[PDB]
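S.K.: Before anything else, here's the structure in question.
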Amino acid sequence: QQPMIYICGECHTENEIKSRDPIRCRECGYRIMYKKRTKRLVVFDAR
Amino acid sequence: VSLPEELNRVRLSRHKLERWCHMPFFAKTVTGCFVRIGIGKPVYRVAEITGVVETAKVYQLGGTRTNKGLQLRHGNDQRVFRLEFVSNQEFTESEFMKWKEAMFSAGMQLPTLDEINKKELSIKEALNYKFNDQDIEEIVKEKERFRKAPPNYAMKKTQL
Amino acid sequence: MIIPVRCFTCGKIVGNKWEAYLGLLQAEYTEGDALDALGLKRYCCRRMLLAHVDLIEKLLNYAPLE
Amino acid sequence: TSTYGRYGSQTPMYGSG
Ligand SMILES: [Zn+2]
Ligand SMILES: [Zn+2]
């Protein structure tokens, strides 16, 4: 159950955008939005 | 109908109402379910949803903020309420018996089991409703109507 | 963009001296005096403070939210 | 993600106001 969450451009609010849906924020109304960091094991070697 | 487990199915919790603060067909998809509105000490009273009304007082509910109340009624007593007082607890046995007694005293015929069964699917089919029409514009308009502009990363845009 | 943690040449810790350097320069000490005040004998480590550019400030100016 | 209640977040009352 992953509705694919995005982050608005200027508002920096979370939005739930599913397939076959417009890419806009729940408020204001922009056309830019980024994704959220993955949930994988981002491990680095301080080298 | 005489069980609380089957009645709690259409119980609109406080977390679900946050996703239909500005979705159309509100009066058609909400009118019919029951909520555990808090009166206040820990006693609760289930009431029927008769319609929808907009109150002149604006209040913030966690992250979002709305000014739409909920015209409820418990047998005969009716008055204006708000969506912030609704609790997430289920209909206990005592509250269920109290609601049944209130309904029997008011005379309103209790809903039917098949009615509840065919109404509970309304919220399910509305949750997964694709936003393909032109409702996002109305949603953002109704939001910005109350959400003040300066906040926050659009100060330059507002000045321009 | 940000003060290094050590000197590329020597290896002495220097990230914990940028704030002290700014404070000493703002009080009254010049650079040649504030450097030896902090304790940077070798000239290889004084460059980390005489030449370090501080762009993290401009970077933070682009606040994401609020 | 239906209702992440986990109880709740202190629900206000009507008469309390
Ligand atoms: Zn938008
Ligand atoms: Zn060095």
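The numbering of chain B matches Swiss-Prot: 353-392, 397-516, in order.
Backbone N, Cα and C atoms are what each Cβ position is placed from, and that goes for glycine too.
According to Swiss-Prot, the protein carries these features:
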MUTAGEN   B:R401 to E  Loss of binding to single-stranded DNA
MUTAGEN   B:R429 to E  Loss of binding to single-stranded DNA
MUTAGEN   B:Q434 to A  Reduced binding to single-stranded DNA
MUTAGEN   B:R435 to E  Loss of binding to single-stranded DNA
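Are these features on the surface or tucked inside, and what are their neighbours?
M.R.: The 10 Å shell around the Cβ of B:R401 (mutagenesis position) contains 17 further Cβ atoms across the protein chains shown.
Classification of B:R429 (mutagenesis position) by DSSP places it within a strand.
Taken residue by residue with DSSP, B:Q434 (mutagenesis position) is part of a strand. If you take the C-beta of B:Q434 (mutagenesis position) and look for same-chain residues 6 or more apart in sequence within under 8 angstroms, you find B:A403, B:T406, B:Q427, B:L428.
Residues within less than 8 Å, Cβ to Cβ, of B:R435 (mutagenesis position) and separated from it by at least 6 positions along the same chain comprise B:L428.
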S.K.: Long-range neighbours only, meaning 6 or more apart in sequence with Cβ under 8 Å: which ones does B:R429 (mutagenesis position) have?
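M.R.: For B:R429 (mutagenesis position), the qualifying residues are B:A403, B:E404, B:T406.
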